[PDB]
Protein chains: 2
Amino acid sequence: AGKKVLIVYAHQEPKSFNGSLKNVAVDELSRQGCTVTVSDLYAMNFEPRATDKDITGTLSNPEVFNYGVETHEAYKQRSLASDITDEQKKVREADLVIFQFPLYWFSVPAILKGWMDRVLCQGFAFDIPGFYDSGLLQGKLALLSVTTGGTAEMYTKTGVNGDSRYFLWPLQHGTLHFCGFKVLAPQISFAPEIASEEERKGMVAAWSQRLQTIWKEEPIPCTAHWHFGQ
Amino acid sequence: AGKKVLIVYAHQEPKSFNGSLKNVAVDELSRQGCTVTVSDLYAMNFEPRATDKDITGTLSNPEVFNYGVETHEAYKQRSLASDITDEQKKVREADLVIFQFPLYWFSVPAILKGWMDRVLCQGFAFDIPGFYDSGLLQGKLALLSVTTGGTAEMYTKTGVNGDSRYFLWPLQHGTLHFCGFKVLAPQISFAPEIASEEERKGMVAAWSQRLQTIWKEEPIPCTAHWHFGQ
Ligand SMILES: Cc1cc2nc3c(=O)[nH]c(=O)nc-3n(C[C@H](O)[C@H](O)[C@H](O)COP(=O)(O)OP(=O)(O)OC[C@H]3O[C@@H](n4cnc5c(N)ncnc54)[C@H](O)[C@@H]3O)c2cc1C
Ligand SMILES: Cc1cc2nc3c(=O)[nH]c(=O)nc-3n(C[C@H](O)[C@H](O)[C@H](O)COP(=O)(O)OP(=O)(O)OC[C@H]3O[C@@H](n4cnc5c(N)ncnc54)[C@H](O)[C@@H]3O)c2cc1C
Ligand SMILES: COc1ccc(OC)c2c(C)cc(=O)[nH]c12
Ligand SMILES: COc1ccc(OC)c2c(C)cc(=O)[nH]c12
Ligand SMILES: COc1ccc(OC)c2c(C)cc(=O)[nH]c12
Ligand SMILES: [Zn+2]
Ligand SMILES: [Zn+2]
């Protein structure tokens, strides 16, 4: 309670394991008294491409299109497209942002990559100065809640896929830490599709339980050592 | 060379540094007598979202949609959307696939992540089993040609961003090696926007010059040790 949460959710099927993890997060955080908002990217048909449509009115340089410069200037001039500014409002108000998605190619599904690319623009999420520890979203918490096709064992250092931490680097460090977030420990639900009726219940309930004390948690130290060393 | 090359290119502006890099690759590979195809994903308005529009037949499970299961079936039955099969034909014929893109959030722009999520489907690019060294695209080469905002110094072990190889992992290992590609060493053009006019010219020529002898290169050992060290 006393806290706002945004859940950015990227799965096509409400009946999925991901849908159930999103729905228990809404149920538990709402029960606590928290303010909860969900960006259901597939239901929003969220646009993932970074294009000159993201700037309304006239371009800062209509001869040579530079997306990073154009969106930084549009942010400053309040001329970003309304899909982007609608998500920036949600993020500005939120104390915690939870991303709920299936792992696609050791990363986020493209529709959620497009949310990161287009919503987290210069002047909003980071700047010169203001990145990593001083990123502009500092004071906010972020959490990846990821489901995988691969088993926890495939995801060990000398397993086929390498350690989980290795694929988290670009998301936790290159994106969430960069913008100033304190990153809570990821929630990894390994291989739900090959698990029992039960077991899947256990993974959902562990997530609901964890959410009971989410505001007591300490952030991970979001460092190269955390992801790569021992 | 009697070889076919596919360049999958992700930049909005033909006059950009990335556009110069793509065009020098076409110029040099064409000069060598290679067969060259470019998939210019923004000009194509390439769809990045993985949705049930990607399958045109009867779904295997119309009550609970599972993108992986439905696209795997659809590939076997030939009922995937034609944009996906257009790209699969290009990849099937290619001996080398070059990806040319600006780094976005330590990864690929979302339009290109969509190309990976939708084009590299089960059945086509990998099977379970039939992945990493037994992936379905064995015998083919792939190369990432990436441009960055950050300087080379920023992308070292003790730099802010950590080593450049760390962010390559989900792309080289988790996607290309997974599909059975041999991965050539990445071409990383650091911080062109801050470079001098003539440093930019030097990076473009360094890539043209490397392309002269590309068919003589051996692939990297695409392992955890190469990416992260000891
Ligand atoms: C393009 C693509 C790329 C991929 N890349 C990777 C990758 O790099 N690495 C990797 O490891 N995997 C990868 N995968 C696999 C993907 O990560 C998994 O398929 C996904 O994470 C499984 O989550 P899901 O919600 O879609 O499972 P679901 O199939 O929706 O759920 C599993 C089962 O649980 C049921 N269920 C729903 N709610 C509940 C609940 N209340 N309690 C109990 N059961 C419930 C479902 O109906 C279903 O039978 C990829 C898949 C695709 C399509
Ligand atoms: C959403 C987003 C996320 C980003 N995330 C990251 C990230 O995680 N890490 C990171 O390091 N960076 C990041 N960046 C920055 C991005 O990677 C760089 O801006 C991009 O790599 C620079 O490439 P470009 O082709 O767009 O440069 P350009 O701005 O086109 O190139 C700079 C100059 O090169 C010139 N040029 C073009 N052709 C030639 C030629 N033949 N000879 C000489 N000069 C030429 C152009 O005219 C221009 O003046 C991000 C940017 C965005 C928009
Ligand atoms: C059934 O789907 C999957 C199951 C398990 C996987 O890794 C253990 C993958 C990977 C790595 C890529 C992918 O595209 N699909 C996968
Ligand atoms: C021009 O924009 C940028 C320049 C340099 C960068 O790193 C040195 C970044 C990073 C790391 C993330 C990002 O989103 N944008 C960047
Ligand atoms: C770590 O962040 C950064 C690294 C390197 C950069 O250029 C060399 C930038 C620029 C140009 C703008 C910016 O906002 N952030 C940057
Ligand atoms: Zn970090
Ligand atoms: Zn590898």
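All residue numbers given for chain A refer to Swiss-Prot; the residues shown span 2-231 in order.
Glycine is no exception: its Cβ is also placed from the backbone N, Cα and C atoms.
Taken from Swiss-Prot, the feature FAD binding site covers A:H12, A:18-21, A:104-107, A:148-151, A:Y156, A:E194, A:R201. Neighbours of A:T149 (FAD binding site), defined as other CB atoms within 10 A of its CB across all chains, total 20.
Within 10 Å of the C-beta of A:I129 (substrate binding site) there are 7 other C-beta atoms, taking all protein chains into account. If you look up Swiss-Prot, you'll see A:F127, A:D128, A:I129 marked as substrate binding site.
Residues or ranges marked as Zn(2+) binding site in Swiss-Prot: A:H174, A:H178, A:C223. Taken residue by residue with DSSP, A:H178 (Zn(2+) binding site) is part of a helix. Of all Cβ atoms in the shown protein chains, 22 besides its own fall within 10 Å of the Cβ of A:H178 (Zn(2+) binding site).
In three-state terms derived from DSSP, A:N162 (mutagenesis position) belongs to neither a helical nor a strand segment and is classed as coil. Per Swiss-Prot, mutagenesis A:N162 to H is noted as: Loss of activity toward CB1954, no effect toward menadione.
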*Near chain B - the recorded positions A:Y105, A:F107, A:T149, A:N162, A:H174, A:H178, filtered by Cβ distance under 8 Å*: A:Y105, A:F107, A:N162, A:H174
*With H, G and I counted as helix, E and B as strand and the rest as coil, say where DSSP puts A:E194 (FAD binding site).*
helix
_Nearest of the recorded positions to A:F107 (FAD binding site) by CA-CA distance, picking from A:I129, A:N162, A:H174, A:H178?_
A:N162
*With respect to ligand 6, which members of the binding-site residues A:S21, A:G151, A:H174 satisfy a Cβ distance under 6 angstroms to one of its atoms?*
A:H174
_binding-site residues (A:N19, A:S21), the one with most neighbouring Cβ atoms at 10 Å_ = A:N19
*Structural state of A:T149 (FAD binding site), classified by DSSP into three states*: strand
